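Asks: Handing you a structure now.
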Amino acid sequence: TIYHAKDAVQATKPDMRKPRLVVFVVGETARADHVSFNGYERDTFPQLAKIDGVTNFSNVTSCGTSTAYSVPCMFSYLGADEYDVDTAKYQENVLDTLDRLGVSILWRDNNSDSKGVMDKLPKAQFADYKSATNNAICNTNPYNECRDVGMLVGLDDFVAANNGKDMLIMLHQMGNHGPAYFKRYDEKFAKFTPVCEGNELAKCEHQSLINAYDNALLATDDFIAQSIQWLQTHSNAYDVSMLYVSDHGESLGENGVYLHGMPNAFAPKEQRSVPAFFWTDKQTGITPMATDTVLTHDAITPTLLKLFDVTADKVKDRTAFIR
Ligand SMILES: [Zn+2]
Ligand SMILES: [Zn+2]
Ligand SMILES: [Zn+2]
């Protein structure tokens, strides 16, 4: 493979300082402007609003507008201005670097797959959580659809199997993917009604489409809160943190545009303006950047490296989500 960080050094090791345990929630289809913290007039993140140490970032722009385009760029060394979607999977990415330096990498997926990101690493480090084969939380809704919270089940066994190592766990959400937003959340999150149901989105009033979308965000609030709560159970033995970033936003009819995937040359703001959250325990010494920092997906790679005390020449000048 073609390297970007052959020089990378982990300055400190888990045998000499506390091991570090991080969950990176790779979000899906979530819009910054539907987040309460960014000024949305509905409380779409009530559980995160009750957790001390959550930072919300109000100015984050995605690389692109589809999962296929954005996800590889989120883990790239190139940044958005330089990213090449066709050669991305055959170049060293940030997970390759962290794995080489001894961080135990796990990717659980309730979306599709890692879009090439995990391809160079052992197959055992990727797990499909879209089916009842691996996901124990699919029977809670009329659609028999497997839920993102299912990805948390059994993570204590992974920690036990990597006892005392640094660990980075990616949880790739179904999140707010459409067009059937109403299917994305269990009935306990049907806060905003009426909702757009059925297979004909044009038959639905705009407000009912928004309602379904916002209900799906409530389920994501819950998932991120449960991810933090899970991390908190390991805080004595590990330095624990959680990063959340959505891969792109979503058009909900603005200017006659729906869904996502619009080429960047024409993409409206709602497809690229994404939420991002960072949480850490007080013991870690990790400090968030200012909430209004002008940020992009280019911040992800340097954040992940910084979380594990890794430096790489190519990202020296790059702003992260953390100091
Ligand atoms: Zn990018
Ligand atoms: Zn999509
Ligand atoms: Zn996506």
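Since chain A takes its numbers from Swiss-Prot, the residues it shows come out as 219-541.
This entry, so its header tells us, was determined using X-ray crystallography, 1.5 Å.
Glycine too: its Cβ is placed from the backbone N, Cα and C atoms.
Swiss-Prot documents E246 to A as a published mutagenesis change and attaches the note Abolishes transfer of phosphoethanolamine (PEA) to a lipid A analog in vitro. Almost abolishes resistance of E.coli strains Rosetta or TOP10 to colistin and polymyxin B, by comparison with the same strain expressing wild-type mcr-1. Does not affect expression or membrane localization in E.coli strain BL21(DE3). Sequence annotations record features per position, and here Swiss-Prot assigns Zn(2+) binding site to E246, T285, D465, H466. Here the residue is the original one, while Swiss-Prot reports the published mutagenesis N329 to A with the comment Abolishes transfer of phosphoethanolamine (PEA) to a lipid A analog in vitro. Almost abolishes resistance of E.coli strain Rosetta to polymyxin B, by comparison with the same strain expressing wild-type mcr-1. Does not affect expression or membrane localization in E.coli strain Rosetta. According to Swiss-Prot, the mutagenesis experiment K333 to A carries this note: Abolishes transfer of phosphoethanolamine (PEA) to a lipid A analog in vitro. Almost abolishes resistance of E.coli strains Rosetta or TOP10 to colistin and polymyxin B, by comparison with the same strain expressing wild-type mcr-1. Does not affect expression or membrane localization in E.coli strain BL21(DE3). Here the residue is the original one, but Swiss-Prot notes a mutagenesis experiment at this spot, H395 to A: Abolishes transfer of phosphoethanolamine (PEA) to a lipid A analog in vitro. Almost abolishes resistance of E.coli strains Rosetta or TOP10 to colistin and polymyxin B, by comparison with the same strain expressing wild-type mcr-1. Does not affect expression or membrane localization in E.coli strain BL21(DE3). According to Swiss-Prot, the mutagenesis experiment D465 to A carries the annotation: Abolishes transfer of phosphoethanolamine (PEA) to a lipid A analog in vitro. Almost abolishes resistance of E.coli strain Rosetta to colistin and polymyxin B, by comparison with the same strain expressing wild-type mcr-1. Does not affect expression or membrane localization in E.coli strain BL21(DE3). Quoted from Swiss-Prot, the note attached to the mutagenesis of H466 to A states: Abolishes transfer of phosphoethanolamine (PEA) to a lipid A analog in vitro. Almost abolishes resistance of E.coli strain Rosetta to colistin and polymyxin B, by comparison with the same strain expressing wild-type mcr-1. Does not affect expression or membrane localization in E.coli strain BL21(DE3). One mutagenesis experiment catalogued in Swiss-Prot, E468 to A, is accompanied by this note: Reduces resistance of E.coli strain TOP10 to colistin, by comparison with the same strain expressing wild-type mcr-1.
Locate each feature and note its surroundings.
Replies: Around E246 (mutagenesis position), the C-beta neighbours below 8 angstroms that are at least 6 residues distant in the chain are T285, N329, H390, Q391, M392, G393, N394, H395, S464, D465.
Counting every protein chain shown, the Cβ of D465 (mutagenesis position) has 30 other Cβ atoms within 10 Å. Under DSSP, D465 (mutagenesis position) is assigned to coil, being neither helix nor strand in the three-state scheme.
Secondary structure at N329 (mutagenesis position), as computed by DSSP, is coil.
Neighbour count (other Cβ atoms within 10 Å of the Cβ, all protein chains): 25 for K333 (mutagenesis position).
The local packing around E468 (mutagenesis position), expressed as other Cβ atoms within 10 Å of its Cβ over all shown chains, amounts to 26.
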Asks: Residues near the Zn(2+) site, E246, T285, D465, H466 excluded, by Cβ within 8 Å of the Cβ center?
Replies: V244, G245, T247, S280, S284, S288, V289, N329, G393, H395, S464, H478
Asks: Do you know which of the recorded positions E246, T285, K333, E468 end up with C-beta under 6 Å from ligand 3?
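Replies: Cβ < 6 Å from ligand 3, in sequence order: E246, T285.
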Asks: So which recorded positions out of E246, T285, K333, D465, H466, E468 are up against ligand 2, CB under 6 A?
Replies: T285
Asks: Reported as an integer number of Å, what is the Cα distance between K333 (mutagenesis position) and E468 (mutagenesis position)?
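Replies: With distance taken Cα to Cα, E468 (mutagenesis position) is 19 Å from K333 (mutagenesis position).
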Asks: Tell me whether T285 (Zn(2+) binding site) sits in a helix, a strand or coil according to DSSP.
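Replies: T285 (Zn(2+) binding site) sits in a helix per DSSP.
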Asks: Please compare the recorded positions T285, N329 by how many other CB atoms fall within 10 Å of each one's CB, and tell me which has the fewest.
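Replies: Each of the recorded positions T285, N329 was scored by Cβ atoms within 10 Å; lowest is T285.
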Asks: Write out the long-range same-chain contacts of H466 (mutagenesis position), meaning residues 6 or more apart in sequence whose Cβ is under 8 Å from its Cβ.
Replies: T247, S280, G282, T283, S284, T285, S288, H478, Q489, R490, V492
